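Contents: one structure, followed by commentary.
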Amino acid sequence: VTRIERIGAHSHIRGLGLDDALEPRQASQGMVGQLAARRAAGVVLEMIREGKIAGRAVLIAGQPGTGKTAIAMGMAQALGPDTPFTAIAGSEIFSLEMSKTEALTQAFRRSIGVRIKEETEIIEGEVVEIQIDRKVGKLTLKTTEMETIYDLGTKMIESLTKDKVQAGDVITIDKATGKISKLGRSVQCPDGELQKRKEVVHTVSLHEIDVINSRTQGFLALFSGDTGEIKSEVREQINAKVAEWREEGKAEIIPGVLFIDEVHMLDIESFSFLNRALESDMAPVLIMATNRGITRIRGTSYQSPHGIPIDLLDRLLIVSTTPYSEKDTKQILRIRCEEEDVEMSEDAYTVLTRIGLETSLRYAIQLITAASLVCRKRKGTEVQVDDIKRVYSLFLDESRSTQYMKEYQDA
Amino acid sequence: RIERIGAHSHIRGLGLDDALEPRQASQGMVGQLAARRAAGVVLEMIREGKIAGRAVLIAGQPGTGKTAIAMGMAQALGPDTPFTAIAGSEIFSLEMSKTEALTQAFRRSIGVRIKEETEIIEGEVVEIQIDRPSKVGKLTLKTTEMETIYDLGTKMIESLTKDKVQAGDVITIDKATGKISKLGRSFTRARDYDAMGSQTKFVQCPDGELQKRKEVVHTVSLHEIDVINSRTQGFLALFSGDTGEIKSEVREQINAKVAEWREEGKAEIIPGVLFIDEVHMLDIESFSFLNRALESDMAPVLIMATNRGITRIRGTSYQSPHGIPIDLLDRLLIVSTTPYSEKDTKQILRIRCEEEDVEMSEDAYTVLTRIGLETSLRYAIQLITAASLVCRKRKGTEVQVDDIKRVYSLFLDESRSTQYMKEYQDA
Amino acid sequence: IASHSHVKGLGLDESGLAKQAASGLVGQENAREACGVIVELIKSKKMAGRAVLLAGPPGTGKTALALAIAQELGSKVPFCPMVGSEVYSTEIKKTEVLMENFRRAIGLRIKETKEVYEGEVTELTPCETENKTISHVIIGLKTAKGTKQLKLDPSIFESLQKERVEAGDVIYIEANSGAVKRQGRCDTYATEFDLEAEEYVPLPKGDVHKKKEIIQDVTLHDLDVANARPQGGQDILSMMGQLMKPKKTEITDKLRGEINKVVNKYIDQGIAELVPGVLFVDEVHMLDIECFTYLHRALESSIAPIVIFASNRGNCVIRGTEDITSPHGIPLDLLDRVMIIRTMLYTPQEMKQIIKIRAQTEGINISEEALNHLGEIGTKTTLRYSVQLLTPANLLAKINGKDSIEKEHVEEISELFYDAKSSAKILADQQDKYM
Amino acid sequence: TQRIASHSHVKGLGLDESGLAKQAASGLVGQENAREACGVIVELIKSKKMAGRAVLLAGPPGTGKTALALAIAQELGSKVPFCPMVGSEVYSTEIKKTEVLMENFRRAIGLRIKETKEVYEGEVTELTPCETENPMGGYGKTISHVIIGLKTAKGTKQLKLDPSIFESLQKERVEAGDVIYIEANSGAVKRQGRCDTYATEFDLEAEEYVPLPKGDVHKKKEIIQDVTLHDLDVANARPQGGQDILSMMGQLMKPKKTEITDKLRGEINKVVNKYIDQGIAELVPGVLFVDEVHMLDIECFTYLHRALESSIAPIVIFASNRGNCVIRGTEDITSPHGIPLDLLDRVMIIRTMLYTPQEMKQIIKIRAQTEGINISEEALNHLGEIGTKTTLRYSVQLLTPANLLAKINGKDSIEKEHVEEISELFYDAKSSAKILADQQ
Amino acid sequence: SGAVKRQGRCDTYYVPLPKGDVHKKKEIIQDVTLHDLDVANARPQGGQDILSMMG
Amino acid sequence: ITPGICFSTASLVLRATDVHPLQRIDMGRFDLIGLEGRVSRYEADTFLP
Amino acid sequence: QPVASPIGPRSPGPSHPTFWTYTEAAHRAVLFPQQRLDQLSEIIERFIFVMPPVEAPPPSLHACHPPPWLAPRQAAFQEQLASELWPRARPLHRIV
Amino acid sequence: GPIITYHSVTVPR
Ligand SMILES: Nc1ncnc2c1ncn2[C@@H]1O[C@H](COP(=O)(O)OP(=O)(O)O)[C@@H](O)[C@H]1O
Ligand SMILES: Nc1ncnc2c1ncn2[C@@H]1O[C@H](COP(=O)(O)OP(=O)(O)O)[C@@H](O)[C@H]1O
Ligand SMILES: Nc1ncnc2c1ncn2[C@@H]1O[C@H](COP(=O)(O)OP(=O)(O)O)[C@@H](O)[C@H]1O
Ligand SMILES: Nc1ncnc2c1ncn2[C@@H]1O[C@H](COP(=O)(O)OP(=O)(O)O)[C@@H](O)[C@H]1O
């Protein structure tokens, strides 16, 4: 019934809703209005897909709630799988097992894929019989269309000893490794050919190459037990070896995206690092998002636009997203209602639109679900205006909450 | 044997009656009636133990018996109830966070006691015989009332051999585990002593039944269970405070297991005390943690002491009484100690030199009380021993006024030192 | 033993409206029925990353309400209490503490079948073969209902040797785990020697080889940790859980990747049920600006739990900024992402009946004159202080031979102990003496 | 012999039997009042009765605070522990500040433990058992004793042990003609190797062909070992041993190493009390000396409240240098000596005075005497005169370079010309400060 | 070095039979740096004793 | 016990990125660290010359 | 080897100085990890009950068309480890 | 085989 992923803040964003002239539909693929910024996102999305130009930087700026993280998720969903999209917050680089500069380069290099195309051949069938002469033996395998004998040589019989003493299992044997994997007790047995040549297109980030080759069993990319790779040596020769895979047929590189949400949280050490990390061939596109105005940069006393130093703002293109009118607000609320299970009166939509246009958009989006539940209490089936008024009284927004501080409490 | 008399050795506990009525100078504590009575009330609530996470702040001037009252509570409470004393600056570890340090301080003052009856054989060995083969043998044991004989299995023969025990040893066998422990040599354990061997470590042999059932109690602190379950090393519990215990299914898991043991009666929970001295040293993060650490059912009572009043809180620029936020200050009952009357000062000095085993003349008491009333009580307590040494160097019998005057000239008291600091040294 | 015990539910009707005094809560009607909406939001399992801020002065029940939510939900869903101060770790990234606490607020109830071999082992033989290590060990087992024989792995032989088993003694094997226990000698052998180091136990019953279905429940965090720092059982990588074993910044590649994949794979083949729960970050007002800014990305994730924040401050400086100040001590950017529930400051009558509920929770008899006096103390000082006077007054009652609190009892107790408000004037009058 | 350092000349507080100072007793000159004061605290140490008592040596730099602080160490002798630390050693990467303080606190409490052990050794020549009447039914070969003959360079003696030693002896696999070790009370047999009289002549073997023991076959002596409580603590925290895989924390060095009260108190004070009340060991409570105490943090100063109020504490000598000064770790809290008033309430303050010219001539003379310099009375007077203008320490330090100039110039002693020359080659603090004030 | 690396099983029974001469000889003229040398000298290799755990 | 223990999958050449037989240099002429437990002051200073 | 400990290094015998400098009573107080396990055994038997609610084999397997030498070397290394210090883990078996 | 016996006995104690 309920899987891991459930209804979140950006679930309705199925893509960046553009015509293929990179022209935004006023409402499509879950995205509403925000035309100039969305079409700018379209241009940079096609620039991502082209891939020929390295280390480009886009800042998407605007008030809180004006669709900028929504635009970033729209780019991620429009780009689809099998092109890296590494999404982090600026707060992620502040770490205790590695320095902020090193975490930032690691983020850069999770964001470049290497696409490597490999042919193996895979056996898949139901075990009919197996033998042991204490050592040599034989194995008979069955697909619904054929059966055969195989000779169990030393490595194969050793491998099959790992989970033995059962038959009728439907299993796969990789002729490269001898890696046995069993689907279960004959779940149905397989169709077609027993043994087939098979192709896999692995896409592996540069961070994964770097980590796998850092150490014996260095493939702990699963738990971040690396603490700063040996740059200029175990990282320069991986760049060289990938450049050797390329222009020969072994591999092709897939330059992805690094989305740094809330980049105002980086500090001037980190920004100074970005300056040069953006200038190499293996630099992905990074796009980054910021609410803040002209504010103090972290780590110093300097005021700057977006809280980003000016010598890095020189290095990027600044999309501006703009606040929403009544019509766009109403349409966003409708799409949120359609992503959730709720239905509302048109008068309820009107009241909620004015509520959200008064205080803030995100508060109204939150009220949707609360009003749905409130109507469910009285065993209604469509959210009415008095549901919204009740919920508006139960749950305050920041402005009215601040106004209610006409009594006193700690500081 | 040698735990030299420190600043607080004289107070053997709160000098209260059966009705929590503080006496003037009984049981080593002097004066300070109101605060001592309050300490008695909260000590009785520690003993009753049915309320968790209640909190007391002993406030007052520097020198007015706050730490004396705290150690009086520690001494009156006695063993078998955890009293964990910690300075507020002890929780700033490099190995673990402030809040893990505070959790461990809290948990170290809750005890879990598992009480179990077990049957033992206790006896003087009259003979042991054992053959090499699956080796096999016999053991004969005596108590003043009887003797009996046991055939021994292989594991028992092994464990007996592992201790090299022999005739005349007086031993116990735990029938459940079979570990031998010779309490000593019976008066029939004398060696032939035709040549040198073991010394004459003689002790009496046992009385009554040879096999008997007796109670054993295994008491461990909650921090102790927690540590030894944390990771398979576990001798952490002695090694060092090297921790960072995983909250996930160790706090809740220990709490649920100990609650189940409490409910089914396998274990008794014995909540103790956590005393944080100089609590003003805690960080606003630390006070914030205490807020919700108190609001728990495995929380001991914690007592706190502080010398300072209206001053900024550590880690911020917020003014507040006692240097504690009025957030945590609202979870507390505050006990304020008062400054001492001249007679209370004289009587503290009298008890204190009685503890230090030095005689003084009544004029010496008079002048020393004057000193410790113009300057500070701790200084008058420090002059006792210094004047005693000056006295003994002249082979005197008791401390006289001239001894105290001499040693007063010899050492300064931070008032005279600041007065003499009119030389601009390294300002 | 008590502390916040009195409260055991939100005290709401079938209409989800506050009953004014029920289930241990005796005020806060608007706030409690708002929490009713929140518990319904949690039990629907439909949403992710929705966040609530309980905001109001100290002692106004914003933790009573948050824990009463945990009771309204029951013990079946995860409720993870956390203090903001807990993010400042030495061994792990500050933002990592937070993102793992999100993971243990999501539960997973999953059913397992594990196979057991048990009984008196009547015979053993290692299968010797040339490689020249042992191949297997053959075993025979007996129970009060039958007998069988089997072949077992060299690792299981190794653990049988760690245990030092012998022919004719009782064992248990859980073959999926591979774990073994020597449970003693059989009761029948207790006559064999007059003294032994053994423990004797009656023979096991039921089948010598058995199976049963066990409905475990875990959290996503437990799966994460299990794969980041494996116990593993059947390996010598205890050497990694040793001379190292700290906390690690385990990462998206498995946390948002592999673990999510295998948990969905369990869910949509019927083996498991996901149970989203609550993360209750109490004292949120003193997270770092880095932590607040990370909670943006955390509340916007499609897998996150419901997060309840409790805050206590006015408008004050956000920790880690040193310049910018904001309401509740929370930046406006995160304050835009939460639904705010006010908690009111109590009137004298509500406060008085809190005193009564508290008194009867820990078995205190109090006369109504003394109860009214504690009400007066409460409005003069604060609710929590006059509530705290109850137990000391009961102790003085016992000492005076009474069975209940009376007027002069609370007078004596309220004289020995001072509140924060009443101690400040002592510290202000004699300013240059306390330091 | 060993190199001359700043304080090599102080050999004691210089106190006669009434506890006064004549003028310059045992390498210290002047400071009679201060030397009398810590003469009292020396006897406070020797009486072993008090715990956690503390004294603060306060005065301007160069007024002998360190000098007489360690003259106390000379008065106490090497028997008691005197543990010096500077106020800057508390800041550490591996371990919390207050834990350094605790380590140093019980690094200053000694425990000297006396134990006789008695031993038999020699080339073993006889190894014959002694049969006896059958204890039980007729098995025969009942061994009641075993005779063993040991040879040393003194004589050959035969010895009877009970049969358990026969078993241990065989399990140790000793042979006739090798050299063993027997520990009478414990009962161990240890094979220390075949006797060298059966020499390695063409044997290359590494097992020790140990020489025939000198002295008697039987020898006993009272071993007398002094350990600090901190040594016991550390040895229990990270122990040695070739087993118990935790002991193979051997590649790793030892961070995280803050010791625990459960061990510190619960497991280690009991054994010390037992040895003391048994007649095996004596506690030797010593001194912890903390100079430049002004460098400690406010957290450290507050920890010292608890630490100094313990029953299990040494006596602590603090030395401080600063005036009324900001306490480290505070936001502009100013207090005397850089030490919080709260801790100053707990220390007896000894005031050290600033020297007169006469006293400085005496100290200069003693330092010249100690460094091995011969100095003319004219050069001594000139050193005194230039040392009245600047600090004593500079005046003293000019001696050795001036003596090197004298030696280069062929002179056997410092003529006034050389101190004049050195006083222009090198500057003091004040002269250099004036140079810096002139040029930008 | 005397270093042995097993490249696989021969093709006929897996890796192709090497197509050159059996005794390959070449002048490697490739260059290194001082830091690479320092790093290679910082820690030991092999040993099979306690050193195994340093691996 | 979860058989859902994950297994990472990669390409052959990825796992073979840092190997080369006849294009790598011999570092055995530079490794001082490898001498200390195994070579003697006398051997290098006195015998070999 | 025990450079600054209360307990002495190995001594060949009473013929050499450091036999007569270290008391046995000081040796009885360092309580090597063996007696730590022994004296804790009574509470190890009772108070150690915590398990992780889920358990998985080593952090991952790593499948591919690997270098042929790559697998023999890891297996040999694990043989070389588990052969040496697994007996040393036997004392910890009661806790584990 | 070898049935070597150890006794220790409380003789006249
Ligand atoms: N153009 C848009 N189309 C659809 N949804 C939007 C759009 N703009 C904002 N939203 C929604 O409104 C809410 C505001 O979040 P968001 O715009 O991501 O904040 P910010 O712009 O500060 O990153 C989210 O629920 C988001 O999905
Ligand atoms: N009520 C008391 N009874 C006995 N001795 C006291 C009392 N109050 C203070 N003292 C003595 O005075 C000294 C100061 O007391 P202390 O508790 O350290 O003060 P505080 O801790 O409040 O600064 C102690 O060393 C103690 O010996
Ligand atoms: N509505 C209520 N009904 C019953 N008891 C209450 C109520 N509100 C508060 N209390 C009691 O008063 C205390 C103060 O409330 P609390 O939740 O601690 O507020 P805060 O968390 O802001 O300090 C609680 O611990 C609880 O014992
Ligand atoms: N009373 C004294 N007798 C002899 N030499 C002294 C005396 N006082 C100081 N000195 C010498 O002068 C130096 C300065 O004294 P010292 O105690 O080191 O300075 P501080 O007081 O700053 O620690 C010492 O190193 C010592 O050589």
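Here chain A follows Swiss-Prot, giving residues 16-149, 157-208, 225-449 in order.
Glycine too: its Cβ is placed from the backbone N, Cα and C atoms.
Over in Swiss-Prot, the protein carries these features:
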- A:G77, A:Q78, A:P79, A:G80, A:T81, A:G82, A:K83, A:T84: ATP binding site (BINDING)
- A:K83 to M: No effect on interaction with NOPCHAP1 (MUTAGEN)
- A:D299 to N: Abolishes ATPase activity (MUTAGEN)
- A:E300 to Q: Reduces ATPase activity. Decreases interaction with NOPCHAP1. No effect on formation of RUVBL1-RUVBL2 heteromeric complex (MUTAGEN)
Report the same-chain neighbours of A:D299 (mutagenesis position): residues 6+ apart in sequence with Cβ closer than 8 Å to its Cβ, ordered by sequence.
A:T84, A:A87, A:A102, A:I103, A:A104, A:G105, A:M326, A:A327
Taking the mean position of the Cβ atoms of A:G77, A:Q78, A:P79, A:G80, A:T81, A:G82, A:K83, A:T84 as the ATP site, which residues outside that list, in the same chain, have a Cβ no more than 8 Å away, listed in sequence order?
A:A85, A:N329, A:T359, A:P361
Mind giving me a neighbour count for A:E300 (mutagenesis position)? Other Cβ atoms within 10 Å of its Cβ, every protein chain shown.
24
Between the binding-site residues A:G77, A:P79, A:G82, whose Cβ has more other Cβ atoms within 10 Å than any of the rest?
A:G82
Which whole-number value in Å describes the distance between the Cα atoms of A:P79 (ATP binding site) and A:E300 (mutagenesis position)?
11
Is any of A:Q78, A:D299, A:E300 (recorded positions) within Cβ reach of ligand 1, i.e. under 6 A, and which?
none
Please determine which of the binding-site residues listed here (A:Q78, A:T81, A:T84) has the lowest count of neighbouring CB atoms within 10 Å.
A:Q78
Residues from the recorded positions A:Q78, A:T84, A:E300 that lie close to chain C, Cβ under 8 Å, in sequence order:
A:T84, A:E300
Distance between A:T81 (ATP binding site) and A:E300 (mutagenesis position) at the Cα atoms, whole Å?
14
May I ask for the distance between A:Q78 (ATP binding site) and A:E300 (mutagenesis position), taken between their Cα atoms and rounded to an integer number of Å?
12
Between A:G77 (ATP binding site) and A:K83 (mutagenesis position), find the distance joining the two CA atoms and give it rounded to the nearest Å.
7
Rounded to the nearest Å - Cα separation of A:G82 (ATP binding site) and A:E300 (mutagenesis position):
14
Helix, strand or coil: which one is A:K83 (mutagenesis position) in, per DSSP?
helix
Cβ neighbours of A:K83 (mutagenesis position) where a neighbour is any other Cβ within 10 Å:
26
What's the CA to CA span in angstrom from A:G80 (ATP binding site) over to A:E300 (mutagenesis position)?
13
Work out how many Å separate A:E300 (mutagenesis position) and A:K83 (mutagenesis position) at their Cα atoms, rounded off.
10
For A:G80 (ATP binding site), list the number of other Cβ atoms lying within 10 Å of its Cβ atom.
21
